[PDB]
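Trainee: Once you've had a glance at the structure underneath, I'll fire off some questions.
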Amino acid sequence: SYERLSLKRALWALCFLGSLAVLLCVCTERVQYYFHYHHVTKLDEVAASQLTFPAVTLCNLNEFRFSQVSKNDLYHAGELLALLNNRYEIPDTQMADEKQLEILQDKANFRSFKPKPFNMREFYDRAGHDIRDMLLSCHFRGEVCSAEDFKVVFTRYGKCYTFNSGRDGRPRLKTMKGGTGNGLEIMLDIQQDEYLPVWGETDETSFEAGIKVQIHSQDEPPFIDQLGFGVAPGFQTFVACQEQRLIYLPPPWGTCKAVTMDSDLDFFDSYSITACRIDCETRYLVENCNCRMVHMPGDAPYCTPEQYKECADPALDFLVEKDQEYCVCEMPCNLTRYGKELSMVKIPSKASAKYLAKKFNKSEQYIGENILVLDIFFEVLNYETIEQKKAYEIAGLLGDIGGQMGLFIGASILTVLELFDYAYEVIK
Amino acid sequence: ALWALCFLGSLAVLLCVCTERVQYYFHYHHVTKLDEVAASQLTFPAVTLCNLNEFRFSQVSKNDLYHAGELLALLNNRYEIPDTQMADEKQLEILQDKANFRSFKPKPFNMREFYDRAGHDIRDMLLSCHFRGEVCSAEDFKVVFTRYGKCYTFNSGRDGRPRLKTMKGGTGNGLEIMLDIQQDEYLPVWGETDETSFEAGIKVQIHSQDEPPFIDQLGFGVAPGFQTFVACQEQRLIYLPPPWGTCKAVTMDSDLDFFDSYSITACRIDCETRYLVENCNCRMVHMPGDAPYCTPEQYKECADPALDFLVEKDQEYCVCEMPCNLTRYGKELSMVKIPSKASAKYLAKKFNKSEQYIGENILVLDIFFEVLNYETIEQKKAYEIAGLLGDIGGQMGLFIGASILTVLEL
Amino acid sequence: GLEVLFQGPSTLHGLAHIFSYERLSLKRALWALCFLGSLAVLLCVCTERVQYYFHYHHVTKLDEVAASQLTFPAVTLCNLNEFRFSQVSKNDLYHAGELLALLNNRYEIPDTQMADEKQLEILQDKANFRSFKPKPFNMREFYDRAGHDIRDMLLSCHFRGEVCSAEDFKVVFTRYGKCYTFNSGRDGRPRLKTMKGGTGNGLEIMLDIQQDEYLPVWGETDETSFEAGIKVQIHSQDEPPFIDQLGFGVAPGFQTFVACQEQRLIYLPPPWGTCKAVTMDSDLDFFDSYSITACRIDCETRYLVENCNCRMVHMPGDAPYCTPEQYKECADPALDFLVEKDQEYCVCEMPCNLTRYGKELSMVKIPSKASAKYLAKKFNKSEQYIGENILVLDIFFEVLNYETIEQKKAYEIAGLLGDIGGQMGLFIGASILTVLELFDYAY
Ligand SMILES: *[C@@H]1O[C@H](CO)[C@@H](O)[C@H](O)[C@H]1NC(C)=O
Ligand SMILES: *[C@@H]1O[C@H](CO)[C@@H](O)[C@H](O)[C@H]1NC(C)=O
Ligand SMILES: *[C@@H]1O[C@H](CO)[C@@H](O)[C@H](O)[C@H]1NC(C)=O
């Protein structure tokens, strides 16, 4: 009855409770929502008049030219190239090209042979196809290039070449037009006849003739085993690109790493998912095998054919399957990638067939089995942008709670005085 | 007193803004969230593949040619070989003897059996198979009848067996098969008919296991004499039901007579099947159900006309809405020459075929993930009910807050 | 109940007394403190919401809407060889010899002996100018006469299984010369529609690229390429073909499947974006309808006329066709200038409404052994010729489904006012009591 006696104090009392109820709910909802850290994406295109041409890494599918494999190399690495068994003579199986095998007989004869020093990197450098031999003609945006414009990079395919690498303090090339002309355009000889011969199915061996190619930002090392595409001989292969600029959101909204002036990677200048994974592979091999593979950076010693077989390969195989967690290599926030439409036509035309052959002193046959043209260019001089945009920033959370907090405080202040007014009366 | 002027003015404003936010709610606006999320495993997809040649020439018996001669377009409706200006005299000669019905008593015939017997055999075609470096064989392929005939789905997820997973991406770490398309068993063509094409190779569909193959429409071509790399990206799509969108609410029951799991493909096959049974009292070899297989006559005289009627001229019979939850695959095709000169002589010896044969018949198919990374594409509601109610909380904050202020006067 | 006696200790009643003398100033001081605090909040959030409005934020809405019909696109296709060797007359060789690079600027066949003795012998005869009186010459006429004839190239044509002929292909001059757009939508004729997608149910053509009519090549020049095949652009009918830049290559000896997806884009004008608001007024000298392609051709044309008092064969306008001389000495250099050294001259922004096409290229061999013998006899050619010259092109829709890609306004005016309204209306409700004490005291 002291409560009942309220005489419409009690309605005031409950209505303030009703309002404090409402305020808690709305403020909960808007704060629960803030914390899902919702985002949505903004697609756009914006025309440029210049575009920075990408890096173009390209590898022959054949790792080692047959000719350049010395008796010494065969002695150290014979088992690794699977040209020899574990007993360093020529495997039993008889499927082999008797003329080509004859040359391996001679090389693999070790009677009274004194071993010389051997180094995997040197072997790859010497034996790997030479851009100078492969590259029959080169034109960037109609201008002549030669082998001088190709920087050597060791990959898991061996001696490869990045064009417009942006390395060695030379400037990154730019296209001012789209279309078939205004790009890189190269004629390669894949030198099919220097291919390591295959007479037995092995874990190692393949039937491919051609090249793999990666188009990539200069701020990114080539990871061509995984990300590259195939170009076959006997076709001009057009590769129309679209530049794509991605902006992703860090945690808590997303997962990206903020690229800055400090790379945060032992062995590289710029953070990229590729750079990160190579850094990781390299660190881990050094740590667990006290050596690195030819294509890894650092001062460490190159693995010997035995450490390749008995330490490195097993360890890397472990790293991926049974030690996944060891290396989180998350995406950067700022990033540039390239769309690609492959299309092709036959090379050479009948009209041009007889000429090419004469000009390089090769059979017409050879041109059809060995010669390709690669036409990398921009379809359009414009880049697509793909931004993740925060759906609800703090400015908004406060905006929405803010006005309600300001008038609930105002009302609760009024209730403090009616509780002192009630107290005063009771007190007396 | 004066608060009449203010409180009405304010309640005016608040009722307006409250209707704006309700009109907005009812436009049921959405926008999309693209994301990439790195996984360490990925479920490898289903890979259905068909020879472009439906029936091996060898396996086509005199009896088959008698019943289905007009269907294979090897014969006209008079059981005669159409007058050819000039065919391959060698190939023609073998049709002469097959199509000779002197003394011939017709034996029993069944389209399904014909397809099963005559269709290319995976066991003949599949020279070499490797998943993730491991050996596979014909046991890892499941037969599916499609509108191209006897085809094979790899990693089907059917027959109990578990769905395979890639733990790394690249050229190696997926399916890698060497096929012989058996060019020499191709039905011969001496004249132009509706059926006549000039294609040699295979069609391939990469698809979710939760989805039957629709390879006539969705498959892509792979040529012989090339290793064709097919770098995929897994894409997980989430679409919004009505009123925001038109996707079909994903539930436990298929809502299709003949299929376990709802797919745009499953739905269209179900539809085609129901309609043909209803209108033609039979089904085609590749359709499910207990119905009787159509005879070559019903194929020609009932089924083909009915299907062709259904699509253009009877659109409305078949509403096959998209699932909300689903999985698709991006593809980059690229290719290199097969075999290399170095490897040419070996392949030939190893399969007892000419080097010639290898160049016209042998292909390699390399399906894999470019990166172990799935892209997500969600339609996300722009204004949920939780929010509209949140904002009319604005109205209750004045309503309660105004009445409390009125209690001070009285 | 001692608490009732003396009515609470003196200490307390005295407190209660201070309260009551002070109350009227607490009430005022608190409302001053609170009303200011609230008006502070209101001014801030109302600023924030207006700053945000003016960044004119947008975000994008992807959807896939099914349909039962789709308008089939335009398909422009060009032979990669610009001029058939046969149709090159003595007169043409005289005027344009240098342009086709069959002659140097000295009216001789470059000293080179690298060439086919048989094919060279026919150039000797043509390029003999002894006693020769030149006739009149016109680049457009030369292209029209010498360009490959669709009627010769097109061995078989089927739209959705129905037969088509050369009559169904409209001629367009491009920078590759005499080319052909199928389902152009020009000349009144209606735009074709597929009612179902898949390998059959679209355009399916067999071409002979006529390899043996290719201009012969013995010496490296800018024009010299070794390509044999065709380039193809799939494009909306509302858009001229820009096939040098946007086309893709199709090789002979393969059936090339080209599975398309229709894509409808809606982009936002300024201030949100940069697109050109659709008007039926083209605002383009030479075209009916705005496209980025139409705009760039218009520009190229205006600029060349302006700088070179002539146009190239493929450009519109009434201007005179450039002579082989003006092509070499004026036009090519000027266009090259326009792009590199005069970038800013030519502002060709994207339209807001438009339609694009996704493409998956895939291929199989042609012809099958079974069909090899037939094709050869049916066209009176070696089996050799079929493998080097014959291609099939299969353009179709993968599914009857268009994808929509809309930029949508993130914060429209309805919202800005709604929110500034809600805050202004919420502050009024709270500060009601302070309004009266501001008028009471004022009184
Ligand atoms: C980094 O991203 C921001 C995004 O606003 C941009 O201003 C800048 O040019 C980018 N720079 C890079 C990739 O280093
Ligand atoms: C789709 O199905 C999967 C099966 O595990 C489920 O986890 C998922 O929540 C569904 N996707 C969405 C976002 O509804
Ligand atoms: C063009 O105008 C508007 C939107 O910009 C819309 O109705 C539709 O997307 C377009 N309509 C056409 C091309 O008929």
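Residue positions begin at 1 at the first shown residue.
Cβ coordinates are placed from backbone N, Cα and C, and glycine is handled just like the others.
So Swiss-Prot says this about it:
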type    : residues                                         : note
MUTAGEN : C:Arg140 to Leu or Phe (Swiss-Prot position 155) : Decreased inhibition by mambalgin-1
MUTAGEN : C:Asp332 to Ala (Swiss-Prot position 347)        : Loss of inhibition by mambalgin-1. Changed pH-gating as lower pH is required for activation
MUTAGEN : C:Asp336 to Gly (Swiss-Prot position 351)        : Decreased inhibition by mambalgin-1. Changed pH-gating as lower pH is required for activation
MUTAGEN : C:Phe337 to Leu (Swiss-Prot position 352)        : Complete loss in the shift of pH for both activation and desensitization by the spider venom psalmotoxin-1. Decreased inhibition by mambalgin-1
MUTAGEN : C:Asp342 to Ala or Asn (Swiss-Prot position 357) : Changed pH-gating as lower pH is required for activation
MUTAGEN : C:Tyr345 to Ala (Swiss-Prot position 360)        : Loss of inhibition by mambalgin-1
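Are these features on the surface or tucked inside, and what touches them?
Mentor: When secondary structure is read from DSSP and collapsed to three states, C:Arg140 (mutagenesis position) falls in the helix class.
Around the Cβ of C:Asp332 (mutagenesis position), 16 further Cβ atoms fall within 10 Å across all displayed protein chains. According to DSSP, C:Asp332 (mutagenesis position) is assigned to a helical segment.
The number of other CB atoms found within 10 A of the CB of C:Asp336 (mutagenesis position), across every protein chain shown, is 13.
Within the same chain, residues at least six positions away from C:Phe337 (mutagenesis position) with a Cβ under 8 Å of its Cβ are C:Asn307.
Non-local contacts of C:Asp342 (mutagenesis position) by the CB criterion (under 8 A, 6+ apart in sequence, same chain) are absent. According to its DSSP assignment, C:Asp342 (mutagenesis position) is coil.
Over all protein chains present, the Cβ of C:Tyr345 (mutagenesis position) has 13 other Cβ atoms lying within 10 Å.
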Trainee: Where C:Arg140 (mutagenesis position) and C:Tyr345 (mutagenesis position) are concerned, what is their Cα separation in Å, rounded?
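Mentor: Roughly 28 Å, rounded to the nearest whole number.
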Trainee: Rounded to the nearest angstrom, how far is the Cα of C:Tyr345 (mutagenesis position) from the Cα of C:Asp332 (mutagenesis position)?
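Mentor: Rounded to the nearest whole number, the Cα-Cα distance is 17 Å.
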Trainee: Including all protein chains displayed, how many Cβ atoms other than that of C:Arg140 (mutagenesis position) lie within 10 Å of its Cβ?
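Mentor: Taking all protein chains shown, C:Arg140 (mutagenesis position) has 14 Cβ neighbours within 10 Å.
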Trainee: Round to a whole number and give the Cα-to-Cα distance in Å for the pair C:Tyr345 (mutagenesis position) and C:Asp336 (mutagenesis position).
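Mentor: A Cα-Cα distance of 13 Å.
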